[PDB]
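Undergrad: Here's a structure for you.
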Amino acid sequence: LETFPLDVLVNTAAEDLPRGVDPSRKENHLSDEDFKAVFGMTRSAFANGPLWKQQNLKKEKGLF
């Protein structure tokens, strides 16, 4: 998957978001390094928790 810097991904102007980002799964488009820095858990731990908690966390991070 295409990865992008955090500032690009937390840009909430939809028209600006690069085509290569799933707007509903922005966390998938952080590098592994940035995923750890932003969330502090494995991708699996995040993805396998309930969607509401995923969304709540992403709102805090600017990634919802």
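Numbers in chain A track Swiss-Prot; the residues on display, in order, are 763-826.
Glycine is no exception: its Cβ is also placed from the backbone N, Cα and C atoms.
Take a look at what Swiss-Prot says about it:
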type	residues	note
MUTAGEN	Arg787 to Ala	Reduces affinity for F-actin
MUTAGEN	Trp814 to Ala	Loss of F-actin binding
Undergrad: Measure from the CA atom of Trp814 (mutagenesis position) to the CA atom of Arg787 (mutagenesis position) and give the result in Å, rounded to a whole number.
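TA: Cα of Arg787 (mutagenesis position) to Cα of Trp814 (mutagenesis position) measures 13 Å after rounding.
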Undergrad: Note down the number of other Cβ atoms within 10 Å of the Cβ of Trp814 (mutagenesis position), including every protein chain shown.
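TA: By my count, 8.
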Undergrad: Taking the Cβ of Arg787 (mutagenesis position) as the centre, how many other Cβ atoms fall within a 10 Å radius?
TA: 13
